Amino acid sequence: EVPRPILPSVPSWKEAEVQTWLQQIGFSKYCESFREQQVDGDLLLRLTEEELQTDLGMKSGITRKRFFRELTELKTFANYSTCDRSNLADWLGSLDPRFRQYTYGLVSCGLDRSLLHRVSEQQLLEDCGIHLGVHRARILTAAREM
Amino acid sequence: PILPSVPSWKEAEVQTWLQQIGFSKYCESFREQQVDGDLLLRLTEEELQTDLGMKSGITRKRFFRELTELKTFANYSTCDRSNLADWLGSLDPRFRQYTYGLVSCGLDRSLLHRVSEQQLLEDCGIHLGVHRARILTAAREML
Amino acid sequence: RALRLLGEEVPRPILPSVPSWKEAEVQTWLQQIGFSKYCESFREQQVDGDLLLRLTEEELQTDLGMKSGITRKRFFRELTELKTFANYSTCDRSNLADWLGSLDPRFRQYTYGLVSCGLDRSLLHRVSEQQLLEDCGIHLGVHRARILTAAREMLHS
Amino acid sequence: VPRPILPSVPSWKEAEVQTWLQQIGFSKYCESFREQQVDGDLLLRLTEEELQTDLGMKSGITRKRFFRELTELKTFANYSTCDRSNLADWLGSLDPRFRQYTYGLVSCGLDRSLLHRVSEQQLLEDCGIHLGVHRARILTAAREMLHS
Amino acid sequence: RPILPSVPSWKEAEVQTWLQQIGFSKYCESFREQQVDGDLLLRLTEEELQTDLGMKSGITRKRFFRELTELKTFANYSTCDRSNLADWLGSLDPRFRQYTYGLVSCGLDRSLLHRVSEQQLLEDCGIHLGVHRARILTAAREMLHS
Amino acid sequence: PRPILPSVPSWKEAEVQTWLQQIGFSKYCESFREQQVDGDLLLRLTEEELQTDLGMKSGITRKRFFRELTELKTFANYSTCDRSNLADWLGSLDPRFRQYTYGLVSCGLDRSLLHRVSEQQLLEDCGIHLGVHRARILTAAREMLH
Amino acid sequence: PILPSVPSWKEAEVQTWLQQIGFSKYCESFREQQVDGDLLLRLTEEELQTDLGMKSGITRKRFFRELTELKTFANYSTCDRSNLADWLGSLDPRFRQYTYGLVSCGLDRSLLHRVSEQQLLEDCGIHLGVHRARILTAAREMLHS
Amino acid sequence: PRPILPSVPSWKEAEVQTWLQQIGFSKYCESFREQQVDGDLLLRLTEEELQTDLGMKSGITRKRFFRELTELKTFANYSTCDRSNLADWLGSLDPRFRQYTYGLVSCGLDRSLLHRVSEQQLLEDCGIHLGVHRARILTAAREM
């Protein structure tokens, strides 16, 4: 029942592939808003609570939670090869498969394996969008060794 | 009997449970908002009031009283590989209710030692300071 | 022998098992204390013993429609009396009631607050000021300080 | 035993509160006090907030006149029913005007033996002693009290 | 040009007369309605003057306080001032006599004055000028007791 | 007879009115008249009073006003209210500081007391808003002959 | 290709650029507000939303995506005497975008060593902490004369 | 062309009006006239005054305006109000710093007093908003 394709190249997705994914996850109701707002792969991966509520018209916190549940799954299994030269995806995944979801957040700030050692807690929260403290702490700890 | 597998519940099972606990009045809201097992387990005061239309603080308290019961006697085996449920339960039967909170952040027995008070509150949704402190204490001494 | 509990003023029954009270017993108590005007609200909101013991200023004002701060103060004055003389045996295995009562009879009113957070005699030594305020609902600083002091001087070995 | 000199305000009922309001020229407020069921206990514990919002006394000046009368009543009231350790005389010995704080202290369950441990925050928040000068004097004298 | 007026004992009628003398007859009605007597007049605040007595202008309030300060400077405080703080304050600076009622209303006297803090003189006694507070405090610490 | 430095502390409403005309603020004559602004009040005028009580809504207009008032304050005769001649003391430091005379004497400061003054007092009690000015006045005050 | 001299752009060149990036809808606002190269380079979230009428946060993100590209491949020679562009670019090509922010405060290579984190954020408009930290680090390991 | 050493501190309303025309802000002439903006007020103009009192609602328009004002401040003659020639001192540090002259002299600063100035004073009293500028001015002031 998992949305197809599996292991998708979400960074390179255009509006059309975003549209298809919305259908697969049962969010067809939001296709129009996503289309109007021209959400592509890059924007989907970087979507915030605020943008989802205000710009895409998803008023319910519960609906947003359902949406982020699906987005997290997509992010966890996505192919980041185009944008992830140092393979941060595998580094994160080795710590915990669930951490792979943070790949785009890290590479979008221009982080890579070599720079990761220097990263701060604030940076992981504000710049990389890692909201769960537990996750931040684990990633921080493992980054300080390498 | 056998404990219900709430993490795997679909909308229909949530609907059934609302009827059983005398909250039929809220079936429509829960249906509209597409509340399944996962969302039911993770429900907040805020979502209950704003998104599900449960305006009364007293009614919400009654609801959480029922939800805590359900959480206490749920089967978490699908999502709880390290059996945090039994660990929590051994400390105090009432702590079993926090199983889904902990496993949803990817915690297990081995990782538990490193958790902070802030994390148990903000990430795991353990609101009572007393409960946090006891869980924290026991986690550091299993280490 | 200052036992006004045998007096006519004091609501009947004495030494009631408030934790197990249902809507009907709550209704009876409201009548006795001269709060019949609020019977309908309490009925509609389905206030039982457990909810009565846990009632907050906010719930009383917003959910039960008691707009006056003075009326709420009168209400809490009555609820404090009830809480002081209630039977907590079903929910108080370690007898925190007597521990609190030995400190000061008026501290018995905090029993349900403490047992509701899963405190017992053994755990009491570790309790913090924040916990007594936020978790147990002990609003008077004087009371918190005395309870805290006595808790730290407990023999846990 | 008909008429006492110092009134037992803690034991006053609605009717005695009503009579007192008349005597002090606040008849206009009798209905509000009746509706709100103000007895001796509630009268002694009345706050600025309750007076303005619940009793409808909108003017700060009117409230000041009211508290001027209440402070007198509190200063000369008989607290014997509720003041086992006689904190009234302790306060009075410091300054007669401080007797007005008796009910505030005994309502928190303070007594002579517990006074040494009381904090400035407690005197302000729990006992309702708003004047710093008064708090400081009470605190100072309380440091030379014997505890258990 | 009243000689030692006993303002603490003044009734409504004397306050009314005073308002007339200082050219504030416009405010007689409000003062009457609010039942301002000597005690309330001496303890009047900016807030009460604006909100309860309807003196909307800050400039008018300033004029009023200018007159009140004069009255306070020349008043007889003997009913309420057993230790004669009035003369003590006046000897320091004639302009300090105006603070008598503020101090004696809190139960202060010559013997207690030394224990007061700058915050207390502001919050409890209504001495708004820091310069005045500091001078009163300093002199209080150096005074002769019994 | 015409004095060189005007005795602004002793000015009455009529002199204030004249001054408003001279500086091109005739538009405000009515407000000043209604509010009964005399010399004392003119010297003590605040931004707030000027905006709310005198109806000068524009911050630019208020700036023009204060530009004129500062000049007046700088060259005024303070002899009635300045027994210790703080005006000349301030003037000796910098002629522009003479504008603070009424601020200092209104708190009851004089040459002998000046040594004890604090930064907070110069700001809150004396109305010296410019840090640069406060610092210079404070410094010079500490190094005075007591 | 040729790198455009965006610092010297006039309204007309800004209008052309808006067309090329698919933001023709906003041409009128940018015209009305008289946005030239200097103002384009210094545009803030606030100005974009309030003054230029770009209500959607998503749309603003799309816009800044394009502006960042422009800034990355702009010619700054008129205003960048010490060639901070190449210094930034050597660290990471993506840092070239911060050139105008730095030169607008009157920073150059020689002054860069002394710069503070607060300055990079408030004065230079470098919003990403990661970027700030890297730029700060590299600035401290320069020539200190 | 571009005016040589204009004596902006001594400008009257009429000169301010002319300058608004030259920089293409004729639209605002009326507001500036009504508000009686002269040289002294122009040099001391704030964001707040520009928005609320002069009716310049757009942040972008205000930015354009300050861009022009900065230019004017950079090339102005301050001699009437600048006895110690702080203008040339600031200019020698960096031509762009000349713009701060009126801010400094308006607080009564001069060359001799400059050494004692604090960061807070440069920001709050003198209106130097850029930290980079403050730091450089502070540094150079301590070393002369």
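Chain B residue numbers are taken from Swiss-Prot; in order, the displayed residues are 404-546.
Method reported for this entry: X-ray crystallography, 2.5 Å.
Any Cβ shown, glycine's included, is placed from N, Cα and C.
Of all the Cβ atoms in the protein chains shown, 15 others lie within 10 Å of the Cβ of B:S408 (mutagenesis position). According to Swiss-Prot, the mutagenesis experiment B:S408 to A carries the following note: Does not affect phosphorylation level.
What Swiss-Prot says about the mutagenesis result for B:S411 to A is this: Does not affect phosphorylation level. All protein chains shown were included, and the count of other CB atoms within 10 Å of the CB of B:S411 (mutagenesis position) stands at 13. Secondary structure from DSSP puts B:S411 (mutagenesis position) in a helix.
Marked as domain 'SAM 1' by Swiss-Prot on the basis of sequence analysis: B:412-476.
The mutagenesis experiment B:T419 to A is recorded by Swiss-Prot, whose note states: Does not affect phosphorylation level. Around the Cβ of B:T419 (mutagenesis position), 13 further Cβ atoms fall within 10 Å across all displayed protein chains.
The local packing around B:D454 (mutagenesis position), expressed as other Cβ atoms within 10 Å of its Cβ over all shown chains, amounts to 22. Here the residue is the original one, but Swiss-Prot notes a mutagenesis experiment at this spot, B:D454 to K: Reduced ability to form an octameric ring and promote axonal degeneration following injury.
Quoted from Swiss-Prot, the note attached to the mutagenesis of B:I461 to D states: Reduced ability to form an octameric ring and promote axonal degeneration following injury. Around B:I461 (mutagenesis position), no same-chain residue six or more apart in sequence has its CB under 8 Å from its CB.
Here the residue is the original one, but Swiss-Prot notes a mutagenesis experiment at this spot, B:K464 to D: Reduced ability to form an octameric ring and promote axonal degeneration following injury. In the three-state DSSP scheme, B:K464 (mutagenesis position) falls into the helix class.
Sequence-distant contacts of B:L531 (mutagenesis position), defined as residues of its own chain at least six apart whose C-beta falls under 8 angstroms from its C-beta, are absent. In three-state terms derived from DSSP, B:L531 (mutagenesis position) belongs to neither a helical nor a strand segment and is classed as coil. Recorded in Swiss-Prot as a mutagenesis result, B:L531 to D carries the remark: Slightly reduced ability to form an octameric ring and promote axonal degeneration following injury.
The number of other Cβ atoms within 10 Å of the Cβ belonging to B:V533 (mutagenesis position), over all protein chains shown, comes to 22. While the structure shown retains the original residue, Swiss-Prot records the mutagenesis experiment B:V533 to D with this note: Slightly reduced ability to form an octameric ring and promote axonal degeneration following injury.
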CB within-chain contacts under 8 A for B:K464 (mutagenesis position), separation at least 6: none
Spatially closest candidate among B:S408, B:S411, B:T419, B:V533, the listed mutagenesis positions, to B:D454 (mutagenesis position) (Cα to Cα): B:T419
Between B:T419 (mutagenesis position) and B:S411 (mutagenesis position): CA-CA distance (Å): 14
Alpha-carbon spacing, B:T419 (mutagenesis position) to B:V533 (mutagenesis position), which is rounded to whole Å: 33
Distance, B:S408 (mutagenesis position) to B:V533 (mutagenesis position) (CA atoms, angstrom): 28
Mutagenesis positions among B:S408, B:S411, B:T419, B:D454, B:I461, B:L531 whose Cβ lies under 8 Å from any chain A Cβ: B:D454
